[PDB]
Amino acid sequence: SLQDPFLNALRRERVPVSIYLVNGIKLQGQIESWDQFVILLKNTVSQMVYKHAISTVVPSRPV
Amino acid sequence: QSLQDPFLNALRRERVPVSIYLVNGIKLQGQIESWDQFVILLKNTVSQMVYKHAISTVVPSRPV
Amino acid sequence: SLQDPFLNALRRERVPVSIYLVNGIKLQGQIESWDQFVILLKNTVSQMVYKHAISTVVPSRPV
Amino acid sequence: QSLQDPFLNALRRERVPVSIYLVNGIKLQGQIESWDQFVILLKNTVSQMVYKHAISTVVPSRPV
Amino acid sequence: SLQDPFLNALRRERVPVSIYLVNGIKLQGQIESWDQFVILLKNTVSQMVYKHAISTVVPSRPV
Amino acid sequence: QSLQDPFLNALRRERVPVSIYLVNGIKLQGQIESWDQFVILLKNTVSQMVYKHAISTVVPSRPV
């Protein structure tokens, strides 16, 4: 509900994000796509991140 | 839900800053922007999207 | 089902509790209120604790 | 559910003490008081309410 | 869906398994039984392992 | 689901090896055998059953 427009705003302007995982690890890249359960984060290769493993998605700059 | 919603709404309405402690121990701080069943948007320079499943406690900086 | 009467017993007698989180952290206070997903723990300020982050709720004394 | 319920019931019925290991590695020990879909009540001086989501394993001190 | 036949294959041949938990801990034994939420792992005593706490179930040898 | 399924299927179909990073930080590596709503079967000597709830990220060794 809030997830969709939040992630869409980031994707359409190709705003880089930091995705902090529940274990502290920080991933970085651009939101390429997503569904109910995963976010596809783009960089060199596209990695599929499970939302359940994410603590916070942080834009690098205001959107 | 029936306690979570009025609790968050009261903090947001009076712009009371909060500390959001995550399951990994990291403390986030900011203003409550909005929330749904799954996430809380926490703002200050940017609005970051915090998954509720990753939060342990939400602590106001002062009583409601 | 068991949660409600367990938490209500603690609340009505204002019995102090320790809430141990899944990361080891111990919170302390009195059960002020709760719903399906959170417990409001009272002390100096009221903090909202997600049940999913709790490992065990331990009364300080028999109820 | 169909295995969890008879397993816990057998331990409780014969008052077999258990060790409940939590996801964080802490070991709780006691007697099974009762349980529902979400929690197990573990007793000895007090009854503590243990969320199942936080438990990794329940280990009897002896075979059923 | 995949869980059932995977676990049944291990059980019927009594193939020993290692069950790695989400905290890193490695349990070992034989799959005795399971339901929707737990796996009963047999060894000296039978211990009930919650699936939500498991990261991976690894056969000791090909099945 | 609608992104997860085509993503995993593409990797499996071309036999592209993956690294599966778990929430605890352990890295598993192998070939995707199959998956359902709850688990991914990861193969090489044995097929191991990996619970999705325990995975943080699935990373291909090369673009799809």
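Using Swiss-Prot numbers, chain C covers 6-68, in order.
The deposited model was determined using X-ray crystallography, 1.8 Å.
Just so you know, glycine gets a Cβ as well, placed from its N, Cα and C.
A mutagenesis experiment is reported in Swiss-Prot for this position, C:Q8 to A, and the note states: No effect on Hfq condensate formation in both growing and late stationary phases. As a published mutagenesis entry, C:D9 to A appears in Swiss-Prot alongside the note: No effect on Hfq condensate formation in both growing and late stationary phases. One mutagenesis experiment catalogued in Swiss-Prot, C:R16 to A, is accompanied by this note: Almost completely disrupts the ability of Hfq to form condensates in both growing and late stationary phases. A mutagenesis experiment is reported in Swiss-Prot for this position, C:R19 to A, and the note states: Almost completely disrupts the ability of Hfq to form condensates in both growing and late stationary phases.
With respect to their backbone Cα atoms, C:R19 (mutagenesis position) and C:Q8 (mutagenesis position) stand 16 Å from each other.
Candidate mutagenesis positions: C:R16, C:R19. Fewest other C-beta atoms within 10 angstroms, C:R19. There are 9 other CB atoms within 10 A of the CB of C:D9 (mutagenesis position), with all protein chains counted. For C:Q8 (mutagenesis position) paired with C:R16 (mutagenesis position), the C-alpha to C-alpha distance reads 12 Å. C:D9 (mutagenesis position) and C:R16 (mutagenesis position) have their C-alpha atoms 10 Å apart, to the nearest angstrom. The subset of mutagenesis positions C:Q8, C:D9, C:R16, C:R19 lying near chain D, with Cβ atoms under 8 Å apart, consists of C:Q8. In the three-state DSSP classification, C:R16 (mutagenesis position) falls within a helix.
In three-state terms derived from DSSP, C:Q8 (mutagenesis position) belongs to a helical segment.
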